[PDB]
Amino acid sequence: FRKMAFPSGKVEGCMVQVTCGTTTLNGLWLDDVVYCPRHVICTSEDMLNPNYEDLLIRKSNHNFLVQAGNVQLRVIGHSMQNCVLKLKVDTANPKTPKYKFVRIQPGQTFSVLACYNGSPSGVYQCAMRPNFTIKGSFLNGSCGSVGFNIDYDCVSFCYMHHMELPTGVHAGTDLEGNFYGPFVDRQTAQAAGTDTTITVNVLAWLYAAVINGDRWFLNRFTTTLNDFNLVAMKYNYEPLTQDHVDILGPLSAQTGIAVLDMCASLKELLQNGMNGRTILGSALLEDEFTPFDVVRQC
Amino acid sequence: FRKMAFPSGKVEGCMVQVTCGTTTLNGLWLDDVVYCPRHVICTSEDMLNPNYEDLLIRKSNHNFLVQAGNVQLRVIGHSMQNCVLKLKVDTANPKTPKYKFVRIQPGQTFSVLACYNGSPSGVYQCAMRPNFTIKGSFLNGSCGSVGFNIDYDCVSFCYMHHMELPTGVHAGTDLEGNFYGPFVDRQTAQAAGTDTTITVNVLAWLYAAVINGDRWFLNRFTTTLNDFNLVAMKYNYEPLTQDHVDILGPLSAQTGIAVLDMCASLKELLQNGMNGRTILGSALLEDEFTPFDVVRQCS
């Protein structure tokens, strides 16, 4: 059982390069608009404390160089929506998929298409963590890379990449330009809130380990939902709601293991540890598979 | 570090479905040829021990239903090359990328585009194990899904999926139809060889650790390749080849740590264990990142 990203082709056909001065990042070209992080308009001196409305009023359309491969796209207009710049171009992208912009909830997963110079480089699955960071793999030049899910040929864009934190995790916005989390697009070291574990996802992954044949961690012990949540909070695990229990229904029926019985197994793992043993090859409890992600492979 | 697949779009544009009777699997459409597993021509009764040569004689071009989506591609010729069927079609795929067919070595990684009925469902990174099996997510109907690497817009196709083994792992061929490992395309329980740890990838992992400033395990020793290989086998590690030493060249140059010095450090880890210490925040040595994978995620 491994992490699986959505096929990225529908998004690859939308990636372009956007340059302002000596700052270059990626943009998303949908119909006749290119979306990109607004910090492209900054210089090295601007990034420390940027007044974006002032920086933007001093820009012209011709200050933006947009390249789709080797073809230059003429910028005929520009506006800013929160932390995203919207550049209107004179040509429509014929590869524009059916799409929506969505704001994802913490604990949900999405695929990231990491891009450099407008060229796709890799695809991998991430989760929006409870503290609103993502454990991404992003280097210099990756800004404007997007995260997405795909449902029946429709691409739901949920993330655009803006910055890295000192702990090595990443922060960005939705496609309306609003950050996930208490972060700001300025060149400062920013800490996140406490990184809690996505309990419903851990439970789904334990179910996946059972479907795969592993069950050394199961027990005959029992727990109530409230008593489980008291232990979960003590170990910085997110609360498990009744909705989560309901969502875990299909996995529970398939394995014949009641949700609260799997909660009792997880409680033992938190209290006693794994004792050198591994689950699905991992020495740590994995929390970036949703129940839906598990079902799609099982 | 994380498993990162290549962008799959260039391969998505080559996936089709191939049906004989009620059996549908995936095929790969490049120029005017569709490549797919030859067992598409089998009925359930044929799968125990098919006479593929005899089964193919009873097939004509008009027996093959090849579809890109719902659009049929007319077959104008057919032939068998090892375990792959090649169907010549009347239309050259306009989405054909620059491509090569490569046969990979154990330990090499590649991206799999898992497909069903010619429709891609997901993309993930796989490592070819030393016993020539892969740990994929392959359900019913996944055969003909391909594995690939992409270098400078050129797709190197290296794997086509054919079957599952009783242990839950998977086996397949290159795009010339030659199985990786000692497997055959029949509906029989076949055992893989005992698996071993991919030494060259563990070494790549240790280099990655050094690159990120985690270097407590470096020692003042060196070893010969033969001495290391004899020790490695006692710990169920794969012996190194000359090609392995060569592919570690770039990481050795980046860190200044000779390959054989790193081998000596690994040998010490094998003989002494970790002793509560971690490397890259883990007490377990990772063996599914190649030297190339490490260079990619560092830059």
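So for chain B, numbering is Swiss-Prot's, and the shown residues are 3266-3564, in order.
Backbone N, Cα and C define each Cβ position, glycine as well.
Under the three-state DSSP scheme, B:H3304 (active site, for 3CL-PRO activity) falls in the helix class. Within 10 Å of the Cβ of B:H3304 (active site, for 3CL-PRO activity) there are 23 other Cβ atoms, across all protein chains. Residues or ranges marked as active site, for 3CL-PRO activity in Swiss-Prot: B:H3304.
If you take the C-beta of B:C3408 (active site, nucleophile) and look for same-chain residues 6 or more apart in sequence within under 8 angstroms, you find B:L3290, B:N3291, B:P3302, B:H3304, B:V3305, B:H3426, B:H3427, B:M3428. Annotation comment: Swiss-Prot describes B:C3408 as active site, nucleophile, evidence class experimental evidence.
What Swiss-Prot notes for the natural variant B:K3353 to R is this: In strain: Beta/B.1.351. Mapped onto three states, the DSSP output places B:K3353 (variant position) in strand.
Around B:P3395 (variant position), the same-chain residues six or more apart in sequence whose CB sits under 8 Å from its CB are B:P3371, B:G3372, B:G3458, B:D3460, B:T3461, B:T3462, B:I3463, B:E3503, listed in sequence order. In the three-state DSSP classification, B:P3395 (variant position) falls within coil. As a natural variant entry, B:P3395 to H appears in Swiss-Prot alongside the note: In strain: Omicron/BA.1, Omicron/BA.2, Omicron/BA.2.12.1, Omicron/BA.2.75, Omicron/BA.4, Omicron/BA.5, Omicron/BQ.1.1, Omicron/XBB.1.5, Omicron/EG.5.1.
Annotation of the natural variant B:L3468 to V in Swiss-Prot: In strain: Zeta/P.2; the original residue is retained in the structure shown. The secondary structure of B:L3468 (variant position), as reduced to three states from DSSP, is helical. Taking Cβ-Cβ distances under 8 Å and a sequence gap of 6 or more within the same chain, the neighbours of B:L3468 (variant position) are B:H3509, B:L3513, B:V3524, B:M3527, B:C3528, B:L3531.
The 10 Å shell around the Cβ of B:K3353 (variant position) contains 15 further Cβ atoms across the protein chains shown. In this structure, B:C3408 (active site, nucleophile) belongs to neither helix nor strand by DSSP; it is coil.
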